[PDB]
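Here's the structure, in structure tokens; my notes come after.
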Amino acid sequence: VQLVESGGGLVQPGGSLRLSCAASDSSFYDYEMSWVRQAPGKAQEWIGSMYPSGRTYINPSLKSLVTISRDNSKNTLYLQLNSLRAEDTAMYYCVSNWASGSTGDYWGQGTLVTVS
Amino acid sequence: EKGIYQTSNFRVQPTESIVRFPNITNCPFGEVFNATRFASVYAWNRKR
Ligand SMILES: *[C@@H]1O[C@H](CO)[C@@H](O)[C@H](O)[C@H]1NC(C)=O
Ligand SMILES: *[C@@H]1O[C@H](CO)[C@@H](O)[C@H](O)[C@H]1NC(C)=O
């Protein structure tokens, strides 16, 4: 199991939650990871992505809700979220090489973040 | 005829049985069975 998703759970509307995704190595980051979800009707828009050398770019129009951090000891991932709403009604995935389709990647476990 | 003869044998049968095993009579396996809030149906998280 290359990638494992940590944390998460059911979210009460008006609440907040934090995500996590332990990484097998810094080498698999090349060159775009993914904090992918399945919003209802909304297209697949990338939220969390990063680079092996330690870069970070986020979509300008959807970055008022999502924050990212890392630690290199455990290779754990931090996705500190605030003000969760109904636009997340699905179970997430943290899969490497997501942008290259849905066949050149390994699927881990993923976590559910939904509200009414 | 007169003499001393060895007929049979004598053996001391035991009293009730005794079993002894250490101080470890349990490790708190309750880490999986009885959490405060339980997860989904098919997100079977391998808590090992
Ligand atoms: C083993 O645990 C303690 C040793 O500190 C001892 O006093 C006790 O009699 C034993 N108890 C059990 C359940 O084995
Ligand atoms: C779990 O279920 C009940 C409390 O929820 C308790 O009586 C029982 O001892 C627990 N068993 C385990 C293996 O945790």
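Residue numbering for chain B follows Swiss-Prot; the residues present correspond to positions 309-334, 336-357, in that order.
Heads up, the Cβ atoms here are built off N, Cα and C, so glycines get one too.
Here the residue is the original one, but Swiss-Prot notes a mutagenesis experiment at this spot, B:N331 to Q: Reduced viral infectivity. In sequence order, the list of same-chain residues 6 or more apart from B:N331 (mutagenesis position) whose Cβ falls under 8 Å from its Cβ is empty.
The secondary structure of B:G339 (variant position), as reduced to three states from DSSP, is helical. Other Cβ atoms within 10 Å of the Cβ of B:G339 (variant position) number 8 in total over all chains. Swiss-Prot lists B:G339 to H among its natural variants, and the accompanying note reads: In strain: Omicron/BA.2.75, Omicron/XBB.1.5, Omicron/EG.5.1.
Under its natural variant entries, Swiss-Prot includes B:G339 to D with the note: In strain: Omicron/BA.1, Omicron/BA.2, Omicron/BA.2.12.1, Omicron/BA.4, Omicron/BA.5, Omicron/BQ.1.1.
Within 10 Å of the C-beta atom of B:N343 (mutagenesis position) sit 8 other C-beta atoms, taking all shown protein chains into account. Swiss-Prot gives this note for the published mutagenesis B:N343 to Q: Reduced viral infectivity.
Under its natural variant annotations, Swiss-Prot gives B:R346 to T the following note: In strain: Omicron/BQ.1.1, Omicron/XBB.1.5, Omicron/EG.5.1. Counting Cβ atoms from all protein chains shown, B:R346 (variant position) has 6 others lying within 10 Å of its own Cβ.
In the three-state DSSP reading, B:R346 (variant position) counts as coil. Under its natural variant annotations, Swiss-Prot gives B:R346 to K the following note: In strain: Mu/B.1.621.
Residues from the recorded positions list (B:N331, B:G339, B:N343, B:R346) with a C-beta closer than 6 Å to any atom of ligand 1: B:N331. Only B:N343 of the recorded positions listed as B:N331, B:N343, B:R346 bring a Cβ under 6 Å of any atom of ligand 2; the order follows the sequence.
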